Amino acid sequence: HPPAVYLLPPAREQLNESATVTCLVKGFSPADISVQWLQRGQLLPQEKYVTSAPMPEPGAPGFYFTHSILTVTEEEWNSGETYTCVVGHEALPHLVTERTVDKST
Amino acid sequence: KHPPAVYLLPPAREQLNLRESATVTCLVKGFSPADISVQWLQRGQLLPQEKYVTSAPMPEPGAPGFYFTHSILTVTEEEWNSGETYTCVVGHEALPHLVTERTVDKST
């Protein structure tokens, strides 16, 4: 069962500071999964994001769930650049699925 | 018609370790019809929309005719650790009392 990926932008709240971009990954098994992030199609280094170890998905026995949370500056977020959450998983025929967001999202 | 089930997830320990932000997640599942409000209350007050992020409802993969959504609230790790409470507020017409709430804090 491949992961479903939902990528949420930071809150609209006008930042003066860090912006948080949130990648929710659910409905997958086995628990083995990879998550990386892009800015403008380029790999961001690990230090900018944190990915939770997969845990059993609440409300879905047999499946797991992880969050990956990217921190960027308000300026980096408000530049209008595209951010991509890239998820690798063995159930995907093309091995990977991704989502993208940007300040307009 | 079927009322939502609500699961309020505290921030992952891996995030809190960084001593920066804390992301609280409200997962809302198994409801019908699709129409729903999912929202946050902090310090006894409903937060303005620009302070959180809520997705439009989506079809539940396994359950044709049922929907789900999620909402997230991101605060500082210090605030979270200080014992602040966070309440997910969910409005749906299948709920007898119309609105249901869940609260989380550091203790759980």
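Using the numbering of Swiss-Prot, the residues shown for chain B are 327-434, in order.
Per the header of the entry, the method used was X-ray crystallography, 2.0 Å.
Placed from the backbone N, Cα and C atoms, the Cβ positions cover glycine too.
Swiss-Prot gives this note for the natural variant B:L367 to K: In TEPC183 and MOPC 104E; requires 2 nucleotide substitutions. Sequence-distant contacts of B:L367 (variant position), defined as residues of its own chain at least six apart whose C-beta falls under 8 angstroms from its C-beta, comprise B:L373, B:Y412, B:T413, B:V415, B:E427.
If you draw a 10 Å sphere around the CB of B:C414 (mutagenesis position), it holds 28 other CB atoms from the protein chains shown. Record note (Swiss-Prot), mutagenesis B:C414 to S: Abolishes interaction with CD5L. The unchanged residue is displayed.
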